[PDB]
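Here is the structure we will look at.
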Amino acid sequence: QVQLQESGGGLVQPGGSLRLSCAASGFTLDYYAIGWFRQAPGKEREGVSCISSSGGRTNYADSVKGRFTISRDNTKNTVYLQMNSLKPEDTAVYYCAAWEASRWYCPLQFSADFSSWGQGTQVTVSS
Amino acid sequence: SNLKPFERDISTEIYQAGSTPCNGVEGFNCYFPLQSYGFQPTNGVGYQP
Amino acid sequence: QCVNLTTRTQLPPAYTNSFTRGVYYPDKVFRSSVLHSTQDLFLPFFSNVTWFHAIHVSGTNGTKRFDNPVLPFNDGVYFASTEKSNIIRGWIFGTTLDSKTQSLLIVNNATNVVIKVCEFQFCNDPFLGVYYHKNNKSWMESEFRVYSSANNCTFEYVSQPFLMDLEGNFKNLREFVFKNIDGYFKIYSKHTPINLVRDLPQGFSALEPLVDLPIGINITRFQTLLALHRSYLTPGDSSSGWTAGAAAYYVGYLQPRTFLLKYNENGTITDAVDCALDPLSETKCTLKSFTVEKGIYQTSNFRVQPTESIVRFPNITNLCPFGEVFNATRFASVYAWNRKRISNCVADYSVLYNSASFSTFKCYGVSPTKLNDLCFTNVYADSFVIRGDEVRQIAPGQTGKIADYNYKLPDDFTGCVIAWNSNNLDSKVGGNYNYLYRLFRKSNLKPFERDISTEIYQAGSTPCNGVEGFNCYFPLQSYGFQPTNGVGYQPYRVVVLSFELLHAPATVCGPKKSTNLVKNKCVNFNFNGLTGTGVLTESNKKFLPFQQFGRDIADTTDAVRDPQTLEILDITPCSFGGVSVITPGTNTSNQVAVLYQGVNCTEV
Ligand SMILES: *[C@@H]1O[C@H](CO)[C@@H](O)[C@H](O)[C@H]1NC(C)=O
Ligand SMILES: *[C@@H]1O[C@H](CO)[C@@H](O)[C@H](O)[C@H]1NC(C)=O
Ligand SMILES: *[C@@H]1O[C@H](CO)[C@@H](O)[C@H](O)[C@H]1NC(C)=O
Ligand SMILES: *[C@@H]1O[C@H](CO)[C@@H](O)[C@H](O)[C@H]1NC(C)=O
Ligand SMILES: *[C@@H]1O[C@H](CO)[C@@H](O)[C@H](O)[C@H]1NC(C)=O
């Protein structure tokens, strides 16, 4: 009954802001590290923003540094990413994934397999 | 749970459809208990008041 | 308006014994010279009652404070007042005692009673500011400082005062019993003179019904009402109150009990006997008399009650081959479905459910946590490799290429669909094109219908005759399963388990939790479907390997084989019996002895 559900997607103006939220049902999301990923039209799924189980370690893609901020509520079992200064390059189908660290070290900079995947939401930036 | 006979419950607490607690707030596996219906003059006999 | 007092400071409670009081008429029938038994809410004989001073002095300076803590109201309350100067005034009843829940207020001034039911907003320290007149002093004028506001009133009542005027040791008892049953609030009352008894006096006095209230509200906590004649603005050093609050009140709580009352010729309750107090009382109940003759009498029946339940199940590493199917290396094509059946073996669905590795769990007709609970006649496992976006198509009553052109799913499933990603096992860099899918068919398929025909479909009007060309395509196309592909195109390994629940033998069952053996204490046992109560003991008998039961000369089963490790256990019902009371004539002494027939004295 493990479900990851994303929400908040839609159409926004370039230079505007949007906020995206993924929730976990059927399991507790605090134990898992959570990564927000996107897939652009004609591109592969790249890593956007990752946050640790406790929220003390975060990693961002260089394209979204200084624009996106990742956060988590373990009490409300929900993972948020706030988008600021969005660009047409950010239009993508956007997924939330949860997994456990596959390597030694606290940082989440590296990638691995990801246990649970949602259905994702569309983020369109066009004006 | 099922209710006692002639028992009146007025509580408006948001029920927890899932394992996570709602704490009086809707969301994921969380809903307000009461729902309303479109009692309309054009509806079928089964749906009339 | 309300005025705030000082803190109650949480004074420790005080206890005192009650000597056979609080008996009220249970019904409204006249009966003469008859002993009658009733099961109703009563105050037990020789019970604990808590006692509160009206005015209490506990500070070293000599502070006089009103002992008015809030008290629980659990199914009837017995309120006794030892009083001489009319200081108590009424009571309040509710759950929250505020503007949030319906509340009841009863007050009594010098003239009449006021019974009111509204959504009152009470203060923390309700009281009645009372004062005497400068000339007459015959009556006391009362100002209500009980509540702040009153709204939503549904009842009003006025009648004769509940408390008689008390206007120097002529203390009196005012005894009331409040019950709240079936939306009716019943008040039974009595007034009685007394002399030189500080506590409840040894005696007996019936409680006659005073009033019934069709209030229909819900009560959990109550508070008494007291009259302040003193000046809350300017408290005096001493003697402003009443001799440091000699008048006071006792509270006791009822509970369900059975009594034996003795109606005399006039119809007045003159004596009663509690039924569960002591064995002599039980004898008087059973014999239905006020006096018991010398001898032995059988009153009750002693019986040991099991405290826990046990359920037992077998012990085999071998089980349903779920691991060999889910963790299999190779899985068949999705348009030539390999259907497997699992039978005559035990299924542990908790391994699959708790693995936390399967992406989707979707059970219809049976909850996934009760999959191990139920027994299924047969279970069909179907295990294949499907694209991620088409996993949603595997559920009852859905449409899509796989749902329609591949395998129709009926709307009345009793079964589960389980899926886990197979990116690192099914995909290859050059693309795994060994799983073929059809996108064109003549018509939608029947439920649980398998077709493997490779005939070339006719998209146009000209016949294909098994040869492609214009408007002629082979049915099966390949998928580009790659480890770099997206979520919708990555391969997900999906197994559907269909459970057959009919009036047919159950070959698939869940051992669930093999509850650890707890013996030598009579428990509720359920061995392989046999449900019973009794004590389990190691037994030296030998059952035949096929035999699961042991029978006495009668039909009662005695010995049962342990499915885990054989060592047949035997069952014995755990020491029922009967209690006899050995007593001499009650006119000699009330001392009794208890005899437990057919059992030693360890389980008693
Ligand atoms: C009543 O109070 C006394 C102490 O005041 C206590 O020992 C006794 O056990 C109480 N009654 C019952 C039935 O426990
Ligand atoms: C009365 O209120 C309490 C809560 O204060 C509740 O537990 C109880 O069920 C209520 N009784 C009725 C009959 O509604
Ligand atoms: C009560 O009974 C006594 C005899 O036991 C009798 O003399 C008296 O008149 C009776 N009183 C009433 C009110 O019945
Ligand atoms: C089954 O019973 C044997 C008895 O010797 C025990 O050793 C074994 O551990 C049991 N099976 C399991 C899975 O515990
Ligand atoms: C139960 O009573 C019998 C009667 O003599 C006695 O022999 C037996 O030892 C008792 N059992 C226990 C456990 O004390």
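Note that chain B is numbered according to Swiss-Prot, with residues 459-507 shown in order.
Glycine residues also receive a Cβ, built from the backbone N, Cα and C atoms like all the rest.
Some features that Swiss-Prot has for this protein:
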VARIANT   B:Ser477 to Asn  In strain: 20A.EU2, Iota/B.1.526, Omicron/BA.1, Omicron/BA.2, Omicron/BA.2.12.1, Omicron/BA.2.75, Omicron/BA.4, Omicron/BA.5, Omicron/BQ.1.1, Omicron/XBB.1.5, Omicron/EG.5.1
VARIANT   B:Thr478 to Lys  In strain: Delta/B.1.617.2, Omicron/BA.1, Omicron/BA.2, Omicron/BA.2.12.1, Omicron/BA.2.75, Omicron/BA.4, Omicron/BA.5, Omicron/BQ.1.1, Omicron/XBB.1.5, Omicron/EG.5.1
MUTAGEN   B:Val483 to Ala  Increased resistance to neutralizing antibodies
VARIANT   B:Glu484 to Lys  In strain: Beta/B.1.351, Eta/B.1.525, Theta/P.3, Iota/B.1.526, B.1.1.318, Gamma/P.1, Zeta/P.2 and Mu/B.1.621; May enhance affinity to human ACE2 receptor
VARIANT   B:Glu484 to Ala  In strain: Omicron/BA.1, Omicron/BA.2, Omicron/BA.2.12.1, Omicron/BA.2.75, Omicron/BA.4, Omicron/BA.5, Omicron/BQ.1.1, Omicron/XBB.1.5, Omicron/EG.5.1
MUTAGEN   B:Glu484 to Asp  Increased replication in human TMEM106B overexpressing cells
VARIANT   B:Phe486 to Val  In strain: Omicron/BA.4, Omicron/BA.5, Omicron/BQ.1.1
VARIANT   B:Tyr505 to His  In strain: Omicron/BA.1, Omicron/BA.2, Omicron/BA.2.12.1, Omicron/BA.2.75, Omicron/BA.4, Omicron/BA.5, Omicron/BQ.1.1, Omicron/XBB.1.5, Omicron/EG.5.1
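When the variant positions B:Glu484, B:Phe486, B:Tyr505 are screened for a C-alpha within 10 angstroms of the C-alpha of B:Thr478 (variant position), the residues that qualify, in sequence order, are B:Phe486. Comparing Cα positions, B:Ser477 (variant position) lies closest to B:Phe486 out of the recorded positions B:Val483, B:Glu484, B:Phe486. Just so you know, the Cβ of B:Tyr505 (variant position) picks up 11 other Cβ atoms within 10 Å once every protein chain is counted. Here the Cβ of B:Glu484 (variant position) has 10 other Cβ atoms within 10 Å, regardless of which shown protein chain they belong to.
Sequence-distant neighbours of B:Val483 (mutagenesis position): residues of the same chain at least 6 apart with a C-beta under 8 Å from its C-beta are B:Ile472. Taking 8 Å as the upper bound (exclusive) on CB-CB distance to chain A, the variant positions B:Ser477, B:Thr478, B:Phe486, B:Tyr505 give B:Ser477, B:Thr478, B:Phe486 in sequence order.
Taking the Cα atom of each, B:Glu484 (variant position) and B:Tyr505 (variant position) are about 28 angstrom apart. Neighbour density for B:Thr478 (variant position): within 10 A of its CB lie 22 other CB atoms from the protein chains shown.
Proximity of B:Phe486 (variant position) to non-local residues of its own chain (separation of 6 or more, Cβ distance below 8 Å) is seen for B:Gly476, B:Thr478, given in sequence order.
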